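To start, the structure itself, in structure tokens.
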Protein chains: 2
Amino acid sequence: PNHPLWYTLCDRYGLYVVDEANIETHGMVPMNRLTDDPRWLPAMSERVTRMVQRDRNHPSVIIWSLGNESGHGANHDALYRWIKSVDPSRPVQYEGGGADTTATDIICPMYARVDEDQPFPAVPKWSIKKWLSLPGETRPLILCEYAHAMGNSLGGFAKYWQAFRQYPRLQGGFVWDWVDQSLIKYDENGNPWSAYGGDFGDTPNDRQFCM
Amino acid sequence: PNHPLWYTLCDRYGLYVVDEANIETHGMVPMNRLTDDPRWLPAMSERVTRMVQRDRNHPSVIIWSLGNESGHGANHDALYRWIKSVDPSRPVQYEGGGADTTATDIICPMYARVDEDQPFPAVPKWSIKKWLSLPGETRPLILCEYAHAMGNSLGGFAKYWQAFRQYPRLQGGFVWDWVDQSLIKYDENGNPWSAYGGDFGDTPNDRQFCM
Ligand SMILES: CC(C)S[C@@H]1O[C@H](CO)[C@H](O)[C@H](O)[C@H]1O
Ligand code: NA
Ligand code: NA
Ligand code: NA
Ligand code: NA
């Protein structure tokens, strides 16, 4: 969840918001180790329930998200249903565990490609065109993350947009991402320079991946 | 419906058969002028019911077809339901009136392209990849006719097969068609040559379109 003013500005200027719970357990092995554990249900429930209680009156918020990169656990299903119960007015989405689990109303993959399948075990990233028509699949597809804009990037961006326009149920997505997470440091002359991971003696670090 | 021996041979050699009622009213304006008319229901019904009564015991027959290129009329809906009622063992297909009407268990377009939409009024031929995922659509797609093999043709045949393998619900199609309908004529020297439309004084004719 963002600083409260953000929702007010999105209300007034006019932007659709996905409001997302402060839950990410990416570094767990496997990713759902905590989110499938009932002992972590209370801690997760608070991050979901208190977000809804704070932001449910904002018109800009049109979709609730259960968080990010935490695999798919039973705690997600419980909290998916909690939201659907207290607020039937907004769809719930969650990408973890393969982007099309029982805890999401929207197929919301990250970095799924337009035509090319990437069939990873357990959590394949199908071609988005192909994903829509998988046997039994009826849901809209909106990428929660796509077109990773790291450095000199966004090659093939037009290919997403041609597909979004041709396919009714391909309803777009959210570019990753808006702004570089670089920080300012000063050299010997007091001159500013843009710093990334590792430049603060922080170790281990992931270098320029914050940009 | 074919010569009765055809189905015996397909039973024994192993080919899947689509058995098709002898109903095509292509030249009517509009195409459904007779098939929507209850006065023509009796004549139409006999062509369907008597086909089913003859052929229902052949294992090679896996799909029933209501005919070809006769628009979509209320008589199709009646006869579709008649077949589902008497023979639950076989899906019923029919391409007329847009390839995805209430008279077909299978989206069965003719000459729908792989990636390119052809948005004709009333009866569009959507791209087959796109057709599958249209809002509310769940049926399998099998082209009743594709890859028109007229003369030097089958350009882009690979493109269909790439899509067929990639998309589970694209379950193939039927090439148009097996054999050139040329006829043998004899000149002055008594030497046989291959003849097409018009070569018999027949007029109007559609020339080499029979091949
Ligand atoms: C020429 C099109 C407007 S009709 C087109 O003609 C073809 C010619 O072989 C086949 O008969 C197809 O079934 C038919 O759709
Ligand atoms: Na779209
Ligand atoms: Na990053
Ligand atoms: Na297929
Ligand atoms: Na022909």
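All residue numbers given for chain B refer to Swiss-Prot; the residues shown span 394-604 in order.
Cβ from N, Cα, C; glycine included.
The Mg(2+) 1 binding site annotation in Swiss-Prot covers B:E417, B:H419, B:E462, and the record cites experimental evidence as its basis. According to DSSP, B:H419 (Mg(2+) 1 binding site) is assigned to coil rather than to any helix or strand. The Cβ of B:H419 (Mg(2+) 1 binding site) lies under 8 Å from the Cβ of B:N461, B:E462, B:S463, each of which sits 6+ residues away along the same chain.
Other C-beta atoms found within 10 angstroms of the C-beta of B:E462 (mutagenesis position) number 15, with every protein chain shown included. What Swiss-Prot says about the mutagenesis result for B:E462 to H is this: Slowly inactivates galactosidase activity by reducing the binding of magnesium. It increases binding specificity.
Under the heading active site, proton donor, Swiss-Prot lists B:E462, citing experimental evidence as support. Taken residue by residue with DSSP, B:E462 (mutagenesis position) is part of neither helix nor strand, so it is coil.
On its own chain, B:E538 (mutagenesis position) has B:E488, B:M503, B:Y504, B:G566, B:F567, B:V568, B:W569, B:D570 as residues at least 6 apart in sequence with a Cβ closer than 8 Å to its own Cβ. Swiss-Prot lists B:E538 to Q among its mutagenesis entries, and the accompanying note reads: 10000-fold decrease in the beta-galactosidase activity.
As annotated by Swiss-Prot, active site, nucleophile applies to B:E538, with the evidence given as experimental evidence. Secondary structure from DSSP puts B:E538 (mutagenesis position) in a beta strand.
Shown in sequence order, B:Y504, B:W569 are the residues of the chain, 6+ apart in sequence, with a C-beta less than 8 angstroms from the C-beta of B:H541 (mutagenesis position). B:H541 to E, F or N appears in Swiss-Prot as a published mutagenesis result, with the remark: Poorly reactive with galactosyl substrates. Less stable to heat than wild-type.
The Mg(2+) 2 binding site annotation in Swiss-Prot covers B:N598. Following the DSSP three-state reduction, the secondary structure of B:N598 (Mg(2+) 2 binding site) is coil.
Here Swiss-Prot describes B:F602 to A as a published mutagenesis experiment; the accompanying note says: Decreases the stability of the loop 794-804. Within its own chain, B:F602 (mutagenesis position) has B:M543, B:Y589, B:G590 as residues 6 or more apart in sequence whose C-beta sits under 8 angstroms from its own.
The Mg(2+) 1 site is defined by B:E417, B:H419, B:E462, and by the 8 Å test on Cβ atoms against their centroid, the other residues of the chain that qualify are B:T418, B:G420, B:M424, B:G460, B:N461, B:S463, B:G489. Geometry remark: B:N598 (Mg(2+) 2 binding site) versus B:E417 (Mg(2+) 1 binding site), CA distance 18 Å. Listed in sequence order, the recorded positions among B:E417, B:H419, B:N598, B:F602 whose CB lies under 6 angstroms from an atom of ligand 1 come out as B:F602. In this view, B:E417 (Mg(2+) 1 binding site) is surrounded by 14 other Cβ atoms within 10 Å of its Cβ, with every protein chain counted. Proximity of the recorded positions (B:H419, B:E462, B:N598, B:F602) to ligand 5: a Cβ under 6 Å from the molecule is found for B:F602.
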